[PDB]
Amino acid sequence: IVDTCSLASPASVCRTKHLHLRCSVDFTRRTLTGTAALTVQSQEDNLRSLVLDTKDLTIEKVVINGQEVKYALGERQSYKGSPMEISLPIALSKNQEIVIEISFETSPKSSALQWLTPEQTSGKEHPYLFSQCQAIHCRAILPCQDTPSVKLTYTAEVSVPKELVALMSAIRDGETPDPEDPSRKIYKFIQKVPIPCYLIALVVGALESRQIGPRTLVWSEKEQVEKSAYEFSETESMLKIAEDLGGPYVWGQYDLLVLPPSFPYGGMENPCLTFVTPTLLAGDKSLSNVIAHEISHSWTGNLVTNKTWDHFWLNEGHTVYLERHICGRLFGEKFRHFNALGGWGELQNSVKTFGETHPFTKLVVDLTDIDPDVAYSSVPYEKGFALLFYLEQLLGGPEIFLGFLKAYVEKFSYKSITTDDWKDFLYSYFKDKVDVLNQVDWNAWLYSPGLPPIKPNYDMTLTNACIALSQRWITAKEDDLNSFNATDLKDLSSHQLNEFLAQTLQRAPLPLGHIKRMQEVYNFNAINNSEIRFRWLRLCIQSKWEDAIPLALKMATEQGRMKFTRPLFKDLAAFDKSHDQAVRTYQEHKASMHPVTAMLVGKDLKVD
Ligand SMILES: CN(CCCOc1ccc(Cc2ccccc2)cc1)CCC(=O)O
Ligand SMILES: [Cl-]
Ligand SMILES: [Cl-]
Ligand SMILES: [Yb+3]
Ligand SMILES: [Yb+3]
Ligand SMILES: [Yb+3]
Ligand SMILES: [Yb+3]
Ligand SMILES: [Yb+3]
Ligand SMILES: [Yb+3]
Ligand SMILES: [Yb+3]
Ligand SMILES: [Zn+2]
């Protein structure tokens, strides 16, 4: 069982039990400097060396037992970084624990971090920093066994300019002026539940909070606090349903942080402090399924964890499954099926983009020599969800399958597991239905590329109007355009508008006159909901509407969520009228983008 994304000693050799991080955030140099004190437990007799992951770190010294020890940094291995071998001064027996204190500093180019200037923030006065460690970027902040097969507690003390606030994936443990530098404050944190290191997170900036529930504050810059408090007001109700489905919430608080617009993802389930994109701020709570998803990771992902990234679908398929149950409890079972069916549509799109034989469309992936960020897609989410929804249907329905989910989280809490571990437990739980389980084509579901071998059954009540309208547009000829009118949308929710657009985008391009008519009668240009806007602008660009070029360039650059930015840049590059400007725009913005987004957009555009 091999973590092919890590160069560190594996969990079978030694295990980090605790990190004590003491660091200072230097905005003048764009570096984090400090010490990482790792409490390491040997798993072997006579252990005399170990290896940690690092990426673009400068190591000053390694101290054990109060003295400097020998270490060596190996050659860089591309996106994995450089292995750090530490020679232990005294051979360790099995189960012996020592503390290794590594003095280090990050590089400004750290792929875990984005350093924003004051002009890149809402308030325009102060800079801002945020991290994003998942999958294998923690090594670009501190030396570590950067593998989700190891779980550790942590404590931290972070020095920052005194006008700023630090927060971490941990419980706040006080603040004081920095005695070393009165222009600074030290913020302290403690995470007493063991976590994989991809869940370590840090933000520093001009942050304000507002309480929105009995265990929830929302944090943002001042300009976003009121909108965010309204947008995410369902959080407590979602936590209550999640706790009913998953068992106890063990993390103390569930806070939310609304990042600046360059955050590359919709959300990140950092324990105690979920991070979200401000593209969720639609004004009507309609994108709150992302919060339901990050809440659900407090069980599936953060308590039961994938042992290696090849098994990422265990984290995501189960979290999407729980997410859609939270949705269904709030808004009904027909809505759960609507979202499920939509997810199948997204899986169709992903499979068609990679190609039906591509290895990144397998459920269990093999990441040997693959940069995880190049493989990331909706496949583990939606092929994983589809497998669980198919099992739900085969095994007697949602109440029965929810019994398995709660038992699964209980069984594997605080552990890191593989697909075979999950499957073994599925068979144990459902021992009286083994014949039905043995009917599943496990090799195809888990290991074959392309769409799954069987499509679940979906209620189509809320989808039918979306399909009907889409088909009217696709099949319309010029003489039918006059028949469309704003009234066509009167009984469609924002969810259904989005699904109309997704169905139509699957057949794009449409004739340019059709798209012009759509704007004339439906005024989709006026919709600010990021999901609808994204799909509408893709439809416009793929249908060769030059007027949409500046709108798509603006959306691709004024926020940085990769879900939106990557396909908008790719569509702009494929449209001959926008190609040159798309490339100039990327090269203009390159240096001030998130490092991972910058990398991926470059690859997508074929621009170095
Ligand atoms: C922000 N976060 C994603 C960060 C990127 O994480 C990964 C995690 C795993 C991979 C490797 C992988 C990619 C595709 C299929 C299996 C495995 C690549 C990137 C998602 C948060 C969430 O799901 O709630
Ligand atoms: Cl490196
Ligand atoms: Cl036309
Ligand atoms: Yb020294
Ligand atoms: Yb305390
Ligand atoms: Yb200090
Ligand atoms: Yb077994
Ligand atoms: Yb078994
Ligand atoms: Yb006609
Ligand atoms: Yb520009
Ligand atoms: Zn997730």
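Following Swiss-Prot, chain A residues are numbered 4-611, in order.
Header entry for method reads X-ray crystallography, 1.2 Å.
Using the three backbone atoms N, Cα and C, a Cβ is placed for every residue, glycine included.
The annotation that Swiss-Prot gives for the mutagenesis experiment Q135 to A or L reads: Srongly increased epoxide hydrolase activity. What Swiss-Prot records for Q135, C136, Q137, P267, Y268, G269, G270, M271, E272, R564, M565, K566 is peptide binding site. Annotation of the published mutagenesis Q137 to A in Swiss-Prot: No loss of activity; the original residue is retained in the structure shown. The annotation that Swiss-Prot gives for the mutagenesis experiment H140 to Q reads: Aminopeptidase activity almost absent, but keeps LTA4 activity. Swiss-Prot gives this note for the published mutagenesis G269 to A: No loss of activity. Here Swiss-Prot describes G270 to A as a published mutagenesis experiment; the accompanying note says: No loss of activity. One mutagenesis experiment catalogued in Swiss-Prot, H296 to Y, is accompanied by this note: Complete loss of LTA4 hydrolase and peptidase enzyme activities. According to Swiss-Prot, the Zn(2+) binding site annotation covers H296, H300, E319. A mutagenesis experiment is reported in Swiss-Prot for this position, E297 to Q, and the note states: Loss of aminopeptidase activity, but keeps LTA4 hydrolase activity. Among the sequence features in Swiss-Prot, the mutagenesis site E297 to A is noted as follows: Loss of epoxide hydrolase and aminopeptidase activities. As a published mutagenesis entry, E297 to K appears in Swiss-Prot alongside the note: Loss of epoxide hydrolase and aminopeptidase activities. The annotation active site, proton acceptor is assigned in Swiss-Prot to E297. Here Swiss-Prot describes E319 to A as a published mutagenesis experiment; the accompanying note says: Complete loss of LTA4 hydrolase and peptidase enzyme activities. Look at Swiss-Prot and you will find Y384 tagged as active site, proton donor. The annotation that Swiss-Prot gives for the mutagenesis experiment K566 to R reads: No effect on epoxide hydrolase and aminopeptidase activity.
Contact annotation for recorded positions (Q137, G270, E297, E319, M565) versus ligand 11: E319, each with CB under 6 Å from a ligand atom. In terms of Cα distance, the recorded positions that sit within 10 Å of the residue listed as 'active site, proton donor' are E319, chosen from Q135, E272, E319, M565. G269 (mutagenesis position) falls outside any helix or strand according to DSSP and counts as coil. Neighbours of the Zn(2+) site: apart from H296, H300, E319, residues of the same chain with C-beta atoms within 8 angstroms of the site's C-beta centroid are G270, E272, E297, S299, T303, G304, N318, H321, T322, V323, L325, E326, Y384.
When the recorded positions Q137, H140, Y268, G269, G270, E272 are checked against ligand 1, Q137, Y268, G270, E272 have a Cβ within less than 6 Å of one of its atoms. Considering only the recorded positions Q137, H140, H300, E319, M565, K566, no residue lies within 10 A of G270 (mutagenesis position) on a C-alpha to C-alpha basis. With respect to their backbone Cα atoms, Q137 (mutagenesis position) and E272 (peptide binding site) stand 10 Å from each other. Among the recorded positions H300, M565, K566, the ones whose Cα sits within 10 Å of the Cα of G269 (mutagenesis position) are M565, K566. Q135 (mutagenesis position) sits 9 Å from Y268 (peptide binding site), counting Cα to Cα. Comparing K566 (mutagenesis position) with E319 (mutagenesis position), their Cα atoms are 16 Å apart once rounded. With respect to their backbone Cα atoms, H300 (Zn(2+) binding site) and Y268 (peptide binding site) stand 15 Å from each other. Within 10 Å of the Cβ of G270 (mutagenesis position) there are 20 other Cβ atoms, across all protein chains. Its own atom aside, the Cβ of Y268 (peptide binding site) has 20 Cβ atoms within 10 angstroms in the protein chains shown.
Of the candidate binding-site residues, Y268, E272, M565, the one lying closest to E319 (mutagenesis position) when CA atoms are compared is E272. The DSSP secondary structure for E297 (mutagenesis position) is helix.
For the recorded positions shown (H140, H296, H300, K566), fewest C-beta neighbours within 10 angstroms: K566.
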